[PDB]
Amino acid sequence: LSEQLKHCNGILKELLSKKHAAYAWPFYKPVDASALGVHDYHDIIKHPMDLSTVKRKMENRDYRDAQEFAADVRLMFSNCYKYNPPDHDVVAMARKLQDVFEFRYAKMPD
Ligand SMILES: CCNC(=O)[C@H](CC)[C@@H]1N=C(c2ccc(Cl)cc2)c2cc(OC)ccc2-n2c(C)nnc21
Ligand SMILES: C[C@H](O)COC[C@H](C)O
Ligand SMILES: [Cl-]
């Protein structure tokens, strides 16, 4: 990986670590629409994203730069903000996790 992608992988590891598990856990795996009974999810969300998919893409060297990585992580949060009411518990968790993401992403080495 490039230096910037290393930093991205570091952030990714952090997002998946125990210290953030209390609010990161909904984002660990792809939304299972049928299991959650949200039968309109895939009509509303055209591009599902989650941290296991980001991890797989990082491992497979799918991401060519930090920008592409960040777009996926942000897409994941956006999907949450799109589907759920602004006052929902899972949205609060998304906001907190994105705060973790954005502040460390900002420390990207040049
Ligand atoms: C119909 C109630 N809303 C939902 O089920 C959400 C839409 C699928 C769902 N809520 C959750 C969710 C709801 C309440 C709380 Cl406290 C935490 C997560 C959700 C749960 C999961 O369990 C494996 C996985 C993904 C979840 N997720 C994400 C990401 N974005 N929205 C959700
Ligand atoms: C809560 C907003 O949707 C995302 O905020 C990011 C900021 C760095 O906390
Ligand atoms: Cl972006």
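To match Swiss-Prot, the residue numbers of chain A are left as they are there, and the shown ones run 346-455.
Method of determination (from the header): X-ray crystallography, 1.8 Å.
Just so you know, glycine gets a Cβ as well, placed from its N, Cα and C.
Features as listed in Swiss-Prot:
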- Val376 to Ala: Abolished binding to histone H4 acetylated at 'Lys-12' (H4K12ac) (MUTAGEN)
- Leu381 to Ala: Reduced binding to histone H4 acetylated at 'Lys-12' (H4K12ac) (MUTAGEN)
- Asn429 to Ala: Abolished binding to histone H4 acetylated at 'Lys-12' (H4K12ac) (MUTAGEN)
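Everything Swiss-Prot records as a feature, shown here on the structure.
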residue : record               : DSSP class
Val376  : mutagenesis position : coil
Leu381  : mutagenesis position : helix
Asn429  : mutagenesis position : coil
The number of other Cβ atoms within 10 Å of the Cβ of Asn429 (mutagenesis position), counted over all protein chains shown, is 15
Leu381 (mutagenesis position) to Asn429 (mutagenesis position) - Cα separation in whole Å: 13
Would you mind ranking the mutagenesis positions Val376, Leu381 by how many other Cβ atoms sit within 10 Å of each Cβ and giving me the lowest? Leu381
